[PDB]
Amino acid sequence: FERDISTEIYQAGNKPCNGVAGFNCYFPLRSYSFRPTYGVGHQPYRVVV
Amino acid sequence: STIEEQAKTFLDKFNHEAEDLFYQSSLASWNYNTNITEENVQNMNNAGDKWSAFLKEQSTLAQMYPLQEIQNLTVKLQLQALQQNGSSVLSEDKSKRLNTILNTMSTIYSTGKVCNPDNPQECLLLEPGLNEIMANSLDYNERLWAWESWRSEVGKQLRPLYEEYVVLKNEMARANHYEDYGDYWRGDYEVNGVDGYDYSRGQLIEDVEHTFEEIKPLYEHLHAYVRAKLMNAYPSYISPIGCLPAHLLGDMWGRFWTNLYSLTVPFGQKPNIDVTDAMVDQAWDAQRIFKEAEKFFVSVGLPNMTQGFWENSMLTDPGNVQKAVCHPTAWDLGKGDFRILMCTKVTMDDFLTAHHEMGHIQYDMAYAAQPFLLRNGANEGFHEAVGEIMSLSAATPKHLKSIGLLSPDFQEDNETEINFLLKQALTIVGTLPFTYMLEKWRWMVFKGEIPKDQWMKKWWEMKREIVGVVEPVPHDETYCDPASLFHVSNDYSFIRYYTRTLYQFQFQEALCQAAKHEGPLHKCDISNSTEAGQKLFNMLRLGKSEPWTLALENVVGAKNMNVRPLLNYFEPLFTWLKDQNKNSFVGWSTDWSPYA
Ligand SMILES: *[C@@H]1O[C@H](CO)[C@@H](O[C@@H]2O[C@H](CO)[C@@H](O)[C@H](O)[C@H]2NC(C)=O)[C@H](O)[C@H]1NC(C)=O
Ligand SMILES: *[C@@H]1O[C@H](CO)[C@@H](O)[C@H](O)[C@H]1NC(C)=O
Ligand SMILES: *[C@@H]1O[C@H](CO)[C@@H](O)[C@H](O)[C@H]1NC(C)=O
Ligand SMILES: *[C@@H]1O[C@H](CO)[C@@H](O)[C@H](O)[C@H]1NC(C)=O
Ligand SMILES: *[C@@H]1O[C@H](CO)[C@@H](O)[C@H](O)[C@H]1NC(C)=O
Ligand SMILES: *[C@@H]1O[C@H](CO)[C@@H](O)[C@H](O)[C@H]1NC(C)=O
Ligand SMILES: [Zn+2]
């Protein structure tokens, strides 16, 4: 029952990320990039709980 | 934060981006393949350039991980396939000269033009003229002229390019810590880090030599039979114990012996089983053929298949204005997208070919959950060693009678079995020594054991020994006969076909034992054998996460190449070849030549 909206880049290494994309510092957000030709198990699904 | 954790964190994003990027590249290529237009050329080129740039950038980023500090035997496998420094170790000039060499080789091979004598106007390419002449024409003069022209006008155009290619490939192999480029090709089968299942590149040569030696007795009987049959057609062209001429092998290079079936048939009054007229009679179409194939596939327990395959992929020739390639292609775009292209015509050849591709995509969808870098077969032989065997099993008379294409009134007589086995041997048995000696010659050239001045001088003994073929006209080192092949000009390994041929028969023993089939091995049907379907799927689903040795153990229970199934397939045939060869010399001599 928690929601994360912060886009702070995760630090996978020891050196600080310094707010620049590079080694061991990747942007935590990724896009679905849906296409109509996707498979049955990869198509979008509208989920309500 | 361990190094393995960092590698996993990098690889997750790498796989996630690479899947989408390769999907885009694959759709761009498929659009051009199904629709040849000017815009599609640019789209495909841009997609390929973007994919190459992304792969190079990711490899440069991942070069910082030393391979020694990754455990779990899974992340390290992806890093090995990702690093792949290859020719990028050398300077940019040596990379662009390699690109130029490959481009010129491909262009020269593609532009192969032969002009008829006394008329410098009617010239012919490899197809459809030269191919038809090599496949059907039996005239000695025309075949010899075409063979000489093709090996003369093309060999010299690539011989210095071949020398430079060999030298620079040796340099690249040295820079990549390899003994030779042959080891660079053989590195696919290498297995390390697994106790009791390690594999080495050098052991492969001995393994293939032993199986070639054990195959040998099956080969010279067929060769003697073919020579005896050809003696009735060319009474003044073949020595009784000499080698067969190079351009009387059924085609231009002698790779396949199936072109002489119309002449080397022991029983010409017994037609083979061809039910193309049957499917013509019942108005069978492409949809009906695909439905019959699906009915065959569901009988072994394989799951259902998505509707997107039917909706997206085209399965009928459009003709008219829309020009598209008709080459049978199975596109695995990824992300649950699977497509197959065919220009389906009313012929049993297409029916047999579709068995390759449908099981091919069945294998492709098996390893969907695997990482993108591991969405391939454990080796280069596991990809469709089963896809070919289902096609071979689909030709059994039992299933042909079951589907209604063959009437039940077809009584089985042993005359048909011998003809079918001989026809199969004209495609599979005959090509094995030729492929082996070609691979050995290329390996020796890459290693350097064959001197520069004697590439062809050493080339013609194997022809006189391994395959029993003698040239009709002597050639010096100026000519380059091997350069006239598809694979040599495109820098492809030629052992893949031999390994796949070895692998396909090995699976058949286990498949028929699980199916509890009784009788000849070539009449074995895997229909209604869902246990065998589960057994094969258990190996198809592993993908690339496991070494090929483990997958080979999971089907037959071995760790080395096995040739006993090869003899089991042709066991009745070999005994009969022991009969009609009792009055003819079995073998050939290396001293006589047609040109004397
Ligand atoms: C596999 O099993 C199916 C059904 O279990 C077989 O299909 C039937 O075959 C019989 C004769 O073999 C026909 O009379 C029926 O019309 C077929 N269809 C049915 C019952 O729906 C099929 O022949 C079997 N295949 C093999 C190779 O044994
Ligand atoms: C093939 O491409 C041409 C032009 O790019 C287009 O006009 C045509 O509609 C395409 N074919 C199909 C089936 O969409
Ligand atoms: C290898 O890594 C996977 C994560 O992808 C993990 O589930 C598995 O347990 C690891 N292997 C071993 C032997 O711990
Ligand atoms: C090529 O890549 C390998 C793979 O890690 C690396 O060990 C080697 O140092 C690289 N060589 C050059 C010249 O970049
Ligand atoms: C899907 O597979 C089942 C076997 O589990 C089979 O009975 C059914 O006919 C298949 N569906 C189609 C449309 O082929
Ligand atoms: C088929 O079998 C019969 C009896 O076993 C035999 O006489 C005949 O020669 C066989 N056919 C061939 C082609 O050998
Ligand atoms: Zn294939």
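Here chain B follows Swiss-Prot for its numbers: 19-614, in order, are the residues you see.
Technique stated in the header: electron microscopy, 3.4 Å.
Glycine residues also receive a Cβ, built from the backbone N, Cα and C atoms like all the rest.
Here is what Swiss-Prot records for this protein:
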ACT_SITE  B:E375  active site, proton acceptor
ACT_SITE  B:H505  active site, proton donor
BINDING   B:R169, B:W477, B:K481  chloride binding site
BINDING   B:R273, B:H345, B:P346, B:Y515  substrate binding site
MUTAGEN   B:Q24 to T  Increases slightly the interaction with RBD domain of SARS-CoV-2 spike protein
MUTAGEN   B:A25 to V  Increases slightly the interaction with RBD domain of SARS-CoV-2 spike protein
MUTAGEN   B:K31 to D  Abolishes interaction with SARS-CoV spike glycoprotein
MUTAGEN   B:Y41 to A  Strongly inhibits interaction with SARS-CoV spike glycoprotein
MUTAGEN   B:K68 to D  Slightly inhibits interaction with SARS-CoV spike glycoprotein
MUTAGEN   B:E110 to P  No effect on interaction with SARS-CoV spike glycoprotein
MUTAGEN   B:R357 to A  Strongly inhibits interaction with SARS-CoV spike glycoprotein
MUTAGEN   B:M383 to A  Slightly inhibits interaction with SARS-CoV spike glycoprotein
MUTAGEN   B:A386 to L  Increases slightly the interaction with RBD domain of SARS-CoV-2 spike protein. In sACE2.v2.2; increases interaction with RBD domain of SARS-CoV-2 spike protein; when associated with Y-27 and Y-330
MUTAGEN   B:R518 to G  Increases very slightly the interaction with RBD domain of SARS-CoV-2 spike protein
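B:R273 (substrate binding site) is 16 Å away from B:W477 (chloride binding site) when you measure Cα to Cα. Under 8 Å, Cβ to Cβ, and six or more positions away along its own chain, B:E375 (active site, proton acceptor) finds B:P346, B:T347, B:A348, B:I358, B:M360, B:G405.
Around B:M383 (mutagenesis position), the same-chain residues six or more apart in sequence whose CB sits under 8 Å from its CB are B:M323, B:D350, B:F356, listed in sequence order. Less than 8 angstroms from a Cβ of chain A: among the recorded positions B:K68, B:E110, B:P346, B:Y515, that describes none of them.
Not one of the recorded positions B:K31, B:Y41, B:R273, B:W477, B:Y515 has a CB under 6 Å from ligand 3.
Here the CA atom of B:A25 (mutagenesis position) lies 35 Å from the CA atom of B:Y515 (substrate binding site). Taking the centre of the Cβ atoms of B:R169, B:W477, B:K481 as the chloride site, the nearby residues of that chain (Cβ within 8 Å, site residues left out) are B:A264, B:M474, B:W478, B:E489, B:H493, B:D499, B:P500. Closest to B:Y41 (mutagenesis position) by Cα-Cα distance, out of the recorded positions B:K68, B:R169, B:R273, B:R518, is B:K68. A Cα-Cα distance of 40 Å separates B:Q24 (mutagenesis position) from the residue listed as 'active site, proton donor'.
On the backbone, the CA of B:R357 (mutagenesis position) and the CA of B:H345 (substrate binding site) stand 13 Å apart. Sequence-distant neighbours of B:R169 (chloride binding site) (same chain, six or more apart, CB under 8 Å from its CB) are B:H493, B:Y497, B:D499, B:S502, listed in sequence order. B:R518 (mutagenesis position) sits 16 Å from B:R273 (substrate binding site), taking the CA atoms of both as reference points.
A 10 Å radius around the C-alpha of B:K481 (chloride binding site) takes in none of the recorded positions listed as B:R273, B:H345, B:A386, B:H505.
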